[PDB]
Amino acid sequence: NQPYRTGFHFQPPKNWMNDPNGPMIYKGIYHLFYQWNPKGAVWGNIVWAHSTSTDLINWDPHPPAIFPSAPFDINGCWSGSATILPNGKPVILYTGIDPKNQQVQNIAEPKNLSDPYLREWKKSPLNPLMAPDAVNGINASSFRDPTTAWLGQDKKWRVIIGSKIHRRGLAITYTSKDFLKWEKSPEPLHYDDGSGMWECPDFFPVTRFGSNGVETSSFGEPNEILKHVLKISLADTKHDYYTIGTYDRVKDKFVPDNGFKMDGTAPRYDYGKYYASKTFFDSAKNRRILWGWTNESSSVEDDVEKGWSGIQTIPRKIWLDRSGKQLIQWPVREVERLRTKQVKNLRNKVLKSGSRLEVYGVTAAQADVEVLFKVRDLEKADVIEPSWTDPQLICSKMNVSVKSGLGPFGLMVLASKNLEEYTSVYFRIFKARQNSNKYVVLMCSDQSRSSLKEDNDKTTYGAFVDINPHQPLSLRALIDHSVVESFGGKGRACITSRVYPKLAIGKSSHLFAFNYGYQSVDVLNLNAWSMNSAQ
Ligand SMILES: *[C@@H]1O[C@H](CO)[C@@H](O[C@@H]2O[C@H](CO)[C@@H](O[C@@H]3O[C@H](CO[C@H]4O[C@H](CO)[C@@H](O)[C@H](O)[C@@H]4O)[C@@H](O)[C@H](O[C@H]4O[C@H](CO)[C@@H](O)[C@H](O)[C@@H]4O[C@H]4O[C@H](CO)[C@@H](O)[C@H](O)[C@@H]4O)[C@@H]3O)[C@H](O)[C@H]2NC(C)=O)[C@H](O)[C@H]1NC(C)=O
Ligand SMILES: *[C@@H]1O[C@H](CO)[C@@H](O[C@@H]2O[C@H](CO)[C@@H](O)[C@H](O)[C@H]2NC(C)=O)[C@H](O)[C@H]1NC(C)=O
Ligand SMILES: OC[C@H]1O[C@@](CO)(O[C@H]2O[C@H](CO)[C@@H](O)[C@H](O)[C@H]2O)[C@@H](O)[C@@H]1O
Ligand SMILES: *[C@@H]1O[C@H](CO)[C@@H](O)[C@H](O)[C@H]1NC(C)=O
Ligand code: NA
Ligand SMILES: [Zn+2]
Ligand SMILES: [Zn+2]
Ligand SMILES: [Zn+2]
Ligand SMILES: [Zn+2]
């Protein structure tokens, strides 16, 4: 019996899953590889597992693609990325562990380029293409995760590798004119002092105005103003951060926009349980897709007990916000195909102070729900306390029991009949400590009351949303048994959490809208779809 296995998120039939690997589209087929343990529910014996799709939702298995079978990767096949060469040919750059336990960079390419599912991959010699040594002095124990490579205006390829030198994180950048002979640049594309190791780095352009994706090597088209994103997975904090800036192709550096620092004080893709993010360019739809690894919030005991660990968020479409300050994400449209044609709809319903509204007629552990909340009188929101800068510390300081002028209001997902178990995703609104009348919208994902099992990770997640509370506040949540993916302000803030209820399972879960704030807020619209299982 498996109450926590997802009905429609990507996870292997069994065992431990980890980083998403070399995602790509080839011959109109979507590919996903991933770090897999073929014989355990913990990390180990790590190989590139492999599934394919035509819609990014239903995945067909294939035997592992990249596994230890040569000096350059004999002690493991760590993370990496697929580049698609200008002639449509796809290649994987991945980190392998050698006889000396050194992290080195290997190329792998398909052996049958006419196989539409690219089942078997051949590797060099002359692998490794990139390795630490005495001359470059790269930390052999911290040199992993090559990105998708991009082609410069000087016919030379660039690729970065996450690394660190003495508690300074950097994107070690290599150049190559043939994709076979790679040479280290004197200086990295970017670095941050005091940040740890830089894992799973990503580097890609975005249009300044538009929802569409940009091919990874593009400079034009003239005219069209581009912006560049550098994303890192910060090993110490265990979060993925990105910064928006410009790519000086002359110096071959990355320059973060004024109002950013790549270490710590940066925006996250996701303010909950989300790690080792990776994007690819979906040439089929001209969109950039972001893959993300949500690991397990239960005990390791539980993981080995259920015999699997780790899921993948449903893929996000990602693009720049109009104001240029952050990225927007939104679950790929395809996932909406999983919705039943029946749809529970509630409109213009008032939530008085301290109220809640059950929403029936849905499979409440496997569902998609979208709400529009309208605030009646913004002059009623409490002025935000002076030293409240961390949105995670606000949500954890004040639970749904503590009441604000406006908020807490939102959804209670994965909830038991009598509410002993519930996961609350919600908003609070404040007036800011500014001379201009600006409001601060808080999004929380509180899971302290989430499950009766006590040794689950009940960490509460939190985020600010850049939306105007004059217009109605939008909240979506994908609910899938042991995962909720909350989206605030139409993708302006995303929180993934992991939840393991003992009561709120299958038949026995709701599903509430609620409001415990001082002022009564209006539910403008509520759509709830039951969700069919994938694959
Ligand atoms: C893969 O999966 C695992 C598990 O899900 C995950 O590790 C967990 O990460 C979370 C954070 O994401 C950790 O949550 C913290 O837990 C500590 C306590 O943990 C200790 O004790 C437990 C045993 O019960 C052990 O598991 C663990 O090893 C530790 O010894 C909390 O204290 C933290 O809460 C504080 O900080 C939060 C903000 O970050 C606030 O929300 C909260 O209010 C707390 O602040 C309080 O103390 C502050 C002083 O430090 C003070 O400023 C405040 O006033 C306040 O009182 C936090 O909940 C969790 O412990 C991890 N668990 C394990 C098993 O390691 C991995 O990260 C994940 N990996 C990936 C790649 O995603
Ligand atoms: C090279 O990287 C390795 C691995 O991160 C470093 O050795 C680790 O340092 C940490 C933190 O001080 C300690 O837990 C251990 O001493 C090592 N742990 C691991 C995970 O191996 C080493 O310090 C780095 N050296 C340089 C020159 O950057
Ligand atoms: O599977 C290895 C792959 O995962 C990452 C990030 O998730 O590193 C994790 O696994 C390593 C193997 O034990 C650890 O050294 C590291 O601390 C952990 O975050 C990638 O860096 C790596 O390619
Ligand atoms: C490669 O793919 C083609 C087309 O699917 C297939 O017919 C062929 O047998 C495969 N292998 C070789 C060695 O050509
Ligand atoms: Na889409
Ligand atoms: Zn040194
Ligand atoms: Zn943190
Ligand atoms: Zn920086
Ligand atoms: Zn006003």
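Numbering, chain A: per Swiss-Prot, residues 48-582 in sequence.
Quick check of the header: X-ray crystallography, 2.8 Å.
Cβ from N, Cα, C; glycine included.
A 10 Å cutoff on Cβ-Cβ distances gives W63 (mutagenesis position) a total of 25 other Cβ atoms nearby, all chains included. According to DSSP, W63 (mutagenesis position) is assigned to a strand segment. Record note (Swiss-Prot) on the mutagenesis of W63 to L: Loss of activity.
Cβ neighbour count for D66 (mutagenesis position): 27 (other Cβ atoms within 10 Å of its Cβ, all protein chains included). Where Swiss-Prot documents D66 to A as a mutagenesis experiment, the accompanying text is: Loss of activity.
Marked as active site by Swiss-Prot: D66.
Looking at Swiss-Prot, the entry for mutagenesis of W90 to L says: Loss of activity. In three-state terms derived from DSSP, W90 (mutagenesis position) belongs to neither a helical nor a strand segment and is classed as coil. For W90 (mutagenesis position), applying a Cβ distance below 8 Å and a minimum sequence separation of six or more within one chain yields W63, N65, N84.
Non-local neighbourhood of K285 (mutagenesis position): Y322, each in the same chain, at least six residues away, with C-beta under 8 Å from its C-beta. Looking at Swiss-Prot, the entry for mutagenesis of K285 to L says: Slightly reduced activity.
The Cβ of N342 (mutagenesis position) lies under 8 Å from the Cβ of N65, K320, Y322, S356, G357, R545, each of these being in the same chain and 6 or more residues away along the sequence. In Swiss-Prot, a published mutagenesis experiment is listed as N342 to D, annotated Reduced activity and glycosylation.
When the mutagenesis positions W63, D66, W90 are checked against ligand 1, none has a Cβ within less than 6 Å of one of its atoms.
In the three-state DSSP assignment, the secondary structure recorded for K285 (mutagenesis position) is coil.
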